[PDB]
Amino acid sequence: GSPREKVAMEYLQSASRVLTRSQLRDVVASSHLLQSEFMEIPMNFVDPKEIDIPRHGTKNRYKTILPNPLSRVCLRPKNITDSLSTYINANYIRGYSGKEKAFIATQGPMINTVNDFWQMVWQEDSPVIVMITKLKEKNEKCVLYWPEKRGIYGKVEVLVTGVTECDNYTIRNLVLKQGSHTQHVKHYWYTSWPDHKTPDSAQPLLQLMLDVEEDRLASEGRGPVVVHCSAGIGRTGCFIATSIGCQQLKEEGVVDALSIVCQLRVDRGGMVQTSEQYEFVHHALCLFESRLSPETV
């Protein structure tokens, strides 16, 4: 929601700036007009008066960054009544062309939400988790929520079967279990995002992006890809917007980043949280465009 509700939602649902590949290259060259464009996009943060689940604040890492009701991920453990047991700071995110539930954006788990997080990964049959933050960056950003080899979290067991190092991220193959059932999940941990600025190069992110895309292509029938950083909106929003925009560039030869970010704001308030992040998404789109086959006919 926003102070002027209709003005803000009308904007989010109508703003558009379709960029040809040439225009995309020019826009980043002019990293000045992106800032004013960014400032025009409503945050769509959730008015706490809206949501009504007593003490949900205990499970929010950032008190003002909440899951918009319409797309909130509700937990369904088959045996709890704590009410807060059905709550998690996470939202379903629409993908390219509005594809329903392509991703789930969520905050970095807190000690008291680790079980909830796995309950989500389990009930949603999520095939991939993308983590874009260190556990600490000057101050706490996220809690360690997975085991070195094996762990129990509520009624969900997580087994770490393998670990592979890469560019600026590490991949952990995971196996989740509940009784007679198993679920595979690949955990990507991107640790090199700078503490005080956006990545100098978008190459590591696009590599991660491509790896996750191959996972999605082979996981038809499964659930949304889970993405989180600390508050679950900044780096998280950058990763998702970049993924959606690179697909538009590849399939259509153009990209509407403004529309993409607006739709993300609709799904989760604050997605792509700073102007620097907004510029970074465009730089990442530019790097991707630089690798496409030529337009000259």
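Just so you know, the numbers here start at 1 and follow the chain as drawn.
Looking at the header, which is where the method is noted, we find X-ray crystallography, 1.8 Å.
Keep in mind that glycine also has a Cβ here, set from the backbone N, Cα and C atoms.
For 34-288, the entry in Swiss-Prot reads domain 'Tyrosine-protein phosphatase'.
The substrate binding site annotation in Swiss-Prot covers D195, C229, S230, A231, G232, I233, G234, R235, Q273. When secondary structure is read from DSSP and collapsed to three states, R235 (mutagenesis position) falls in the helix class. The 10 Å shell around the Cβ of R235 (mutagenesis position) contains 26 further Cβ atoms across the protein chains shown.
Record note (Swiss-Prot), mutagenesis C229 to S (Swiss-Prot position 587): Loss of phosphatase activity. The unchanged residue is displayed. Around the Cβ of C229 (mutagenesis position), the number of neighbouring Cβ atoms within 10 Å comes to 25.
Annotation comment: Swiss-Prot describes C229 as active site, phosphocysteine intermediate.
In Swiss-Prot, a published mutagenesis experiment is listed as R235 to M (Swiss-Prot position 593), annotated Loss of phosphatase activity.
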Quick one: largest C-alpha distance among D195, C229, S230, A231, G232, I233, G234, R235, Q273, binding substrate per the record, in angstrom?
16
Could you give the Cα-Cα distance between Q273 (substrate binding site) and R235 (mutagenesis position), in whole Å?
8
Which of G232, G234, the listed binding-site residues, has fewest other Cβ atoms within 10 Å
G234
